[PDB]
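Before any comments, here is the structure.
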Amino acid sequence: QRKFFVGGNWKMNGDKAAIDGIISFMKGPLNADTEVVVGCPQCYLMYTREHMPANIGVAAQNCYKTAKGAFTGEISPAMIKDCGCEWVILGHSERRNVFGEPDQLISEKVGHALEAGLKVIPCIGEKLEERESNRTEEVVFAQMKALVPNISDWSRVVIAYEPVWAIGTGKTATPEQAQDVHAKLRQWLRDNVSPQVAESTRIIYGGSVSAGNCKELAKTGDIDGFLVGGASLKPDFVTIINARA
């Protein structure tokens, strides 16, 4: 029922020639039942949209919470739309933990981006001490609670769960562990927003996703796709797009 969604977050990787190389393999045989979005660096929104085929969406990796103003180094949803792009990733764990973006700011960004006409990939997830304290649910539910007041159109939202406790820590997140969080998030949507929203909203997994593990994760029950990191930079990404095939 929920359309499989695969986002490729290039992070701070790429130049014109490397992006041409990614586009080249993304013209390959992509599953027609998968919604595909790439998240390019801030300075390549126009270049990526210009040369990426129209069946692939393009996301900015961040934006601010108003259309214009005295915010040197920021870009707005209006600019992202002006660049021809439709999506933005918000609240990625690197923004939260390397650059200190708090929940209220991420929520306000989500609200402004939706009002401006973008589709949004809000990212949530718990750290290692939060998980080992048995606070996984407390944290991700509170992160969801922070976003809900600013989600004006659930049809334009795809939630990404990042197991931050397993990213960069050498620890392994198993498919059952990922599935358990996704199921609890969907139930939270059921109980706190609506059953209709819980059943139609994609919740994608943003742990370490590779050609080697994508098939294990793609059909656990409540995983609706992936927010892929480094594997989105190489032809392996096509295999991940085709994880249900």
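All chain A residue numbers match Swiss-Prot; in order, they span 4-248.
For this deposited structure, the header notes the method as X-ray crystallography, 1.8 Å.
Every residue gets a Cβ built from N, Cα and C, even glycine.
Taken from Swiss-Prot, the feature active site, electrophile applies to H95, supported by sequence analysis. Long-range Cβ contacts of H95 (active site, electrophile) within its own chain (separation 6+, distance under 8 Å): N12, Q64, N65, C126, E165.
The active site, proton acceptor annotation in Swiss-Prot covers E165 and is backed by sequence analysis. There are 24 other CB atoms within 10 A of the CB of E165 (active site, proton acceptor), with all protein chains counted.
If you look up Swiss-Prot, you'll see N12, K14 marked as substrate binding site.
For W168 (mutagenesis position), the number of other Cβ atoms no farther than 10 Å from its own Cβ, over all displayed protein chains, is 21. In Swiss-Prot, a mutagenesis experiment is listed as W168 to A, annotated with the note Reduced IgE-binding activity by approximately 30% compared to wild-type, but still induces human basophil activation.
In the three-state DSSP assignment, the secondary structure recorded for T172 (mutagenesis position) is coil. Taking the Cβ of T172 (mutagenesis position) as reference, residues of its chain lying under 8 Å away and at least six apart in sequence are, in sequence order, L131. The note that Swiss-Prot attaches to the published mutagenesis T172 to A is: Subtle increased IgE-binding activity compared to wild-type.
Among the mutagenesis results in Swiss-Prot, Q180 to A has the note: Subtle increased IgE-binding activity compared to wild-type. The residue drawn here is the original one. Counting every protein chain shown, the number of other Cβ atoms lying within 10 Å of the Cβ of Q180 (mutagenesis position) is 16.
The annotation that Swiss-Prot gives for the mutagenesis experiment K237 to A reads: Reduced IgE-binding activity by approximately 30% compared to wild-type, but still induces human basophil activation. The Cβ of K237 (mutagenesis position) lies under 8 Å from the Cβ of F28, each of which sits 6+ residues away along the same chain.
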**Fill in**
Students should find that the Cα atoms of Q180 (mutagenesis position) and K14 (substrate binding site) sit apart, in Å rounded to an integer, by 25
**Asked** Looking only at Cβ atoms, how many others are within 10 Å of the one on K14 (substrate binding site)?
**Response** 17
**Prompt:** By a simple count, how many Cβ atoms lie within 10 Å of the Cβ of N12 (substrate binding site), its own Cβ left out?
**Reply:** 25
**Item:** Pairwise Cα distance for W168 (mutagenesis position)/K14 (substrate binding site) [Å, integer]
**Value:** 19
